[PDB]
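Structure first, then comments.
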Amino acid sequence: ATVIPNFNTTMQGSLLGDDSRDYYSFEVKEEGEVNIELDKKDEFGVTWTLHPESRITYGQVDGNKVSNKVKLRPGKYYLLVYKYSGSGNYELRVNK
Ligand SMILES: [Cl-]
Ligand SMILES: [Li+]
């Protein structure tokens, strides 16, 4: 996984051709709501799935944005960005 070292900060990714999955992780130190936002930089079928290291959460696809909010306990989390159709690039933010 690519470590996302802080919140409210943009990551760039790419899912062209054979590249169908990108892996991230982040750590929560204080309980609270996170807003995970993917912004498509190309039109294609992309979403994400969050699961804890120790309930899973999915992105909700709203046009160019694929996002959701969830209250997370302290711990490590894994975030899979993956495609289901086509190819393209994206930006990703874990807001808190
Ligand atoms: Cl935190
Ligand atoms: Li990629």
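Residue numbering for chain A follows Swiss-Prot, covering 1019-1072, 1077-1118 in order.
Keep in mind that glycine also has a Cβ here, set from the backbone N, Cα and C atoms.
Database features (Swiss-Prot):
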MUTAGEN   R1039 to A  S3b fragment has 2.3-fold increased affinity for collagen
MUTAGEN   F1062 to A  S3b fragment has 2.4-fold increased affinity for collagen
MUTAGEN   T1067 to A  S3b fragment has 10-fold decreased affinity for collagen
MUTAGEN   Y1080 to A  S3b fragment has 12-fold decreased affinity for collagen
MUTAGEN   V1088 to A  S3b fragment has 2.2-fold increased affinity for collagen
MUTAGEN   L1102 to A  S3b fragment has 5-fold decreased affinity for collagen
MUTAGEN   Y1104 to A or S  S3b fragment has no collagen binding
MUTAGEN   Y1104 to F  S3b fragment has 12-fold decreased affinity for collagen
MUTAGEN   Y1106 to A  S3b fragment has 40-fold decreased affinity for collagen
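The subset of mutagenesis positions (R1039, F1062, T1067, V1088, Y1106) lying with their Cα within 10 Å of the Cα of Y1080 (mutagenesis position) consists of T1067, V1088, given in sequence order. Proximity note: of the listed mutagenesis positions (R1039, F1062, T1067, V1088), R1039, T1067 have a CA within 10 Å of the CA of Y1104 (mutagenesis position), given in sequence order. Of all the mutagenesis positions given, namely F1062, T1067, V1088, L1102, those whose Cα is no farther than the 10 Å limit from the Cα of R1039 (mutagenesis position) are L1102. Nearest to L1102 (mutagenesis position) in space, judged by Cα atoms and limited to the mutagenesis positions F1062, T1067, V1088, is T1067. Other Cβ atoms within 10 Å of the Cβ of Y1104 (mutagenesis position), summed over all protein chains shown, number 15.
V1088 (mutagenesis position) is surrounded by 22 other CB atoms, counting those within 10 A of its CB over all protein chains shown. Considering only the mutagenesis positions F1062, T1067, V1088, the residue whose Cα is spatially closest to the Cα of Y1106 (mutagenesis position) is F1062. Shown are the mutagenesis positions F1062, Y1080, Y1106; of these, the residue with the fewest other Cβ atoms within 10 Å is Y1106.
No coordinates are deposited for the 4 residues that fall between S1072 and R1077. The C-alpha atoms bordering this gap are 10 Å apart. Distance from the CA of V1088 (mutagenesis position) to the CA of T1067 (mutagenesis position) is 11 Å.
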